[PDB]
Every structure is written in C-alpha cells, then in structure tokens.
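Participant: Sharing a structure with you now.
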Amino acid sequence: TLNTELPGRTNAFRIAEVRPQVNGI
Amino acid sequence: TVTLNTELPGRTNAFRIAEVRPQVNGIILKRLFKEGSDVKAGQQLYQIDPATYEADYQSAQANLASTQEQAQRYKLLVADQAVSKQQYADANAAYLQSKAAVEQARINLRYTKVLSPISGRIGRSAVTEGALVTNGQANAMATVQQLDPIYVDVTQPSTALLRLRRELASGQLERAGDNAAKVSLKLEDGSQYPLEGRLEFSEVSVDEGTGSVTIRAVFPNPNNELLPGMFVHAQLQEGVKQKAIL
Amino acid sequence: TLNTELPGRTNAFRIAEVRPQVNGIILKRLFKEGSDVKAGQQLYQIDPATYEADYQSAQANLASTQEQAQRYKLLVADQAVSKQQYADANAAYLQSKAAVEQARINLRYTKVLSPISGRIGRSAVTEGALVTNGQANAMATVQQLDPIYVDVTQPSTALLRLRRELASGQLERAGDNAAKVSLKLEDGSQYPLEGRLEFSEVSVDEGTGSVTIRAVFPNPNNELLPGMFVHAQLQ
C-alpha cells in the first residue's frame, strides 16, 4: 500500500556563535 | 488450575548519568563528538580556546625558572653574608609566588580539555561552537548516560515486596545472583524483550506518604533497544498451583 | 487473653541529609544507591584541584610571612626596624594564618561524608554536576532503618491503663519503662522479631488529648520500611 508520515521540525545542521576575545571598538 | 505470575509495571532509566561542565572561562573552539554517540570516560569532548592559557602557563614556567635560580643563589650568598636575610626572604617569597602561579596556570590549562566523566552515550550539545563558557555557570554543556545495563524502576506496596522476598528465600522465585530474582521484560507493545535480567530487592526509595517502595531491575541492553522513559512490565515466574480455589 | 492490638506506622529510627559545604564539580559519587553506609563514610568527591593549590599556596605564603614577622621581632628589639614595620609584618603574618585555616577547611569539605550510619537512597546529584555551598536541595538522604520505630497514637486514658499495668506487673518488662511487644503486619502476617514499647510521649495532640508513643523493632533484614500500617500486640 502506502507512505507512513512522521511529523517533524527542520533545524540547522550546525550552529556557531561569533564572539570577541579582545576589548575594543 | 493456576500459574502464579507476578507482573510489575515500571520505567526504564539510565544505569549512570554524568553532566559535562566547563571549569574555566573562555570560548568553545571545538565540539569533537558526534551528538547521540558512544563516548569513553576521559575522552575529550570539547576544546576551550587555550591560547592565552598556553601563554600564561609558559610565562609562569619561565618566571619560575628565573625566581628559582635567584632564590637558590641568594641562599648561598646569605650564608656568606654577601646579602641580607631580607634580600634572601624577598627572593624566596618571589620564588614561592612563582610556584603558586605555575600550579594554577597548569590547572586552568588542563581544563581547556573538557572530558567525559563516564563511558556512555552522549546526546546533544547544549552549547555551540564559539559559545562562551564560565566556570560555575548554571547549565551543563552535554549529558552522558550509560545505557547498556539499563535499569527498570518498579514501584509497589512494601508488604508486596516483603511477600516477594519471602518467595525468594523459599525458592518459589528463581534467584539471579545475590538478593535478586530472575526477571523477563514486557515492552509497551506487548512484545517480549529477548534478554532477561535481575530484579534487585534492595530498596532504592520509599514513600512514607502512600507507603510504597521502589526497587530496580537490571537488564542487558547491548543493541540499545531500550531507552530511558519506556513503560514496561517486569515478569516474575512463581510456578504453578495444582489445586486452587479463587 | 488480655491481648491488645495497637495500630501504628513504621518510621525511620534516624534521618540525615547529605549536603555540600564548598562549591565545585562532583568528580565521583562513590556509593551504591540503596545501600548501607557508615557515619563518616565518604559519599562524594568534589573536584579538589584548585582547593588543593590554594591550600598549598596559602601554606607557602604563611611560612614566608611567618619568617618575616619573627625576624622583625628580633630587629625592633635592636631598633633596626620601627614599631610600625614590625606591626605591619605581624599583621600580614596573622592574615596568613587566617587564610591557611580557611583553605584547609574548604579542602576538607571536598570529601562529602555521611553524617550517620544507615541506608542511603538515590543520589539527587549526578557526577559532573555542579554544587554550591548553601544550596536548597540535599544531595542524598541516609535513614537508619535497622532498629525501626512504629509510632503508636492512643488516648491518654489508654496510656494510663498500660502505664499502670506495667508497674502493677500485668505486662512483661522489655526493659526499664517499656513492655515487650510483637508486630503484626498489614497483610495479617506475624513479624518474627519482637520489640519494646517505650512509654515516653513523643507528641500529644492539640484537639484530642491523644499521645504518640513508639515501639522499637529489630530490622536486620530489610524487611520493614517506613510508612507501613501495622499493629503492635500487647499481652
């Protein structure tokens, strides 16, 4: 017969933050 | 007439849980493990950016080499009255401060390698690459759960437990090592877990409220079929009673 | 038969909470959950690396500040230093003493110990967890279950009846100020062991004039657990 349908949510494969490691402008 | 089978509802639970937490401030340079995989006790899970910690440790070792040479030399000189006790004391003070500064820079630097406290399965990383970490922060970075021997917690009235404990010493229950009964497992879908483990009679918690007891079964879980949180049934075989009145 | 049956609830003989008294990370749990532990047994290791370095470091600061305060005591006596200089050296030394003591204490607390002998349950804290001195939640709970209590609430007149019958000699002595008793369990079964029913009031109710007393039963197997409805049996 048919396809099973499982409800999901998309999400990023990889996530990174960008942060300063020194004081200044 | 009757088979005597006791059926005991519980939930699967990890055998051991450990949290992974940073012990120095800085930025996560690398993650290093795959999310949902098996890790080993002492395996590096994260690299916190070590650059400054590297340079503080080298510099402290250098300062130590030099304050040490000077404290030793002045120890000889104060013996010949070429320097005062005050000069030697200052030198010895600085040498001791270098010792302390080396030991601390060594520890900080060791913690830039964030290690698995136990062997087990790691789930997701709650902190990303480039995240900031702080010594003492509230949230763990990740969680390792040992899953292979897995527990099943079984709750019940404490006199029911006493009853089963009787049947153990009597022989009416089959033994599985010390103070444990042999058990088999029934999954939520009604199927039979193929393996079987021990039902340990040692109580893990009590409720004085409703007067309940929780005890634990231990099952082998080598193909990770079982995962914490499953509703299951522990099955105890108590044998057959021939002539029986209900 | 003057064979009286008093309803009761089992309760632990002694309860103690296990709490951390320094900040840090749990390196090791160290006990099996639901097992017996001894008073003073080490239940947890808090990561001691820095506590250990602070203590070493405070010790080294002391030895040096000590040597200076002593040398300066010699020197003011010859007026080679002023009184202010000596006072300052003495103050720095005494600050050092205080700092070593505090570091020693912190470092002792990294070994978290059982306050009592008894059974321990579940650890509320995992390995790798963070703990904080003064945190709200106990890490674990130890309960002395072996001698176990029952807890018998009766009217004061009842307590009078029984109390006089012991002195009269109608009830057999379990010892000083207690009667021998036996226990029948929730399912009607007979507990094999036999205890003392101690006549000391533990609490007297507000409304009712009813008094709680306690029986004490041996529990060397771990058969009796807190929260059981039972009946002490007096003859």
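Following Swiss-Prot, chain B residues are numbered 47-292, in order.
Here the Cβ of each residue, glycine as well, is placed from N, Cα and C on the backbone.
Per Swiss-Prot, the features are:
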{"type": "MUTAGEN", "residues": "B:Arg57 to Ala or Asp", "note": "Abolishes complex formation and thereby decreases drug resistance"}
{"type": "MUTAGEN", "residues": "B:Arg62 to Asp", "note": "Abolishes complex formation and thereby decreases drug resistance"}
{"type": "MUTAGEN", "residues": "B:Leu123 to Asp", "note": "Abolishes complex formation and thereby abolishes drug resistance"}
{"type": "MUTAGEN", "residues": "B:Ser130 to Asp", "note": "Abolishes complex formation and thereby decreases drug resistance"}
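For each listed feature, how buried is it and what is near it?
Facilitator: Its own atom aside, the Cβ of B:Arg57 (mutagenesis position) has 14 Cβ atoms within 10 angstroms in the protein chains shown.
The secondary structure of B:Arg62 (mutagenesis position), as reduced to three states from DSSP, is extended strand. All protein chains considered, the CB of B:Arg62 (mutagenesis position) has 17 other CB atoms within 10 Å.
The Cβ of B:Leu123 (mutagenesis position) has 15 other Cβ atoms within 10 Å, all protein chains considered. In the three-state DSSP classification, B:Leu123 (mutagenesis position) falls within a helix.
Under the three-state DSSP scheme, B:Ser130 (mutagenesis position) falls in the coil class. Cβ neighbours within 10 Å of B:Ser130 (mutagenesis position), excluding its own Cβ and spanning all shown chains: 13.
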Participant: In which DSSP state, out of helix, strand and coil, do we find B:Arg57 (mutagenesis position)?
Facilitator: strand
Participant: Provide, as an integer number of angstrom, the distance between the C-alpha atoms of B:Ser130 (mutagenesis position) and B:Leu123 (mutagenesis position).
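Facilitator: If we compare the Cα positions of B:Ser130 (mutagenesis position) and B:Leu123 (mutagenesis position), the gap is 8 Å.
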Participant: Roughly how many Å lie between the Cα atoms of B:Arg57 (mutagenesis position) and B:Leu123 (mutagenesis position), rounded to a whole value?
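Facilitator: Cα-Cα distance, B:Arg57 (mutagenesis position) to B:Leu123 (mutagenesis position): 74 Å.
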Participant: Could you give the Cα-Cα distance between B:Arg62 (mutagenesis position) and B:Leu123 (mutagenesis position), in whole Å?
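Facilitator: Computed Cα spacing between B:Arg62 (mutagenesis position) and B:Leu123 (mutagenesis position) is 60 Å.
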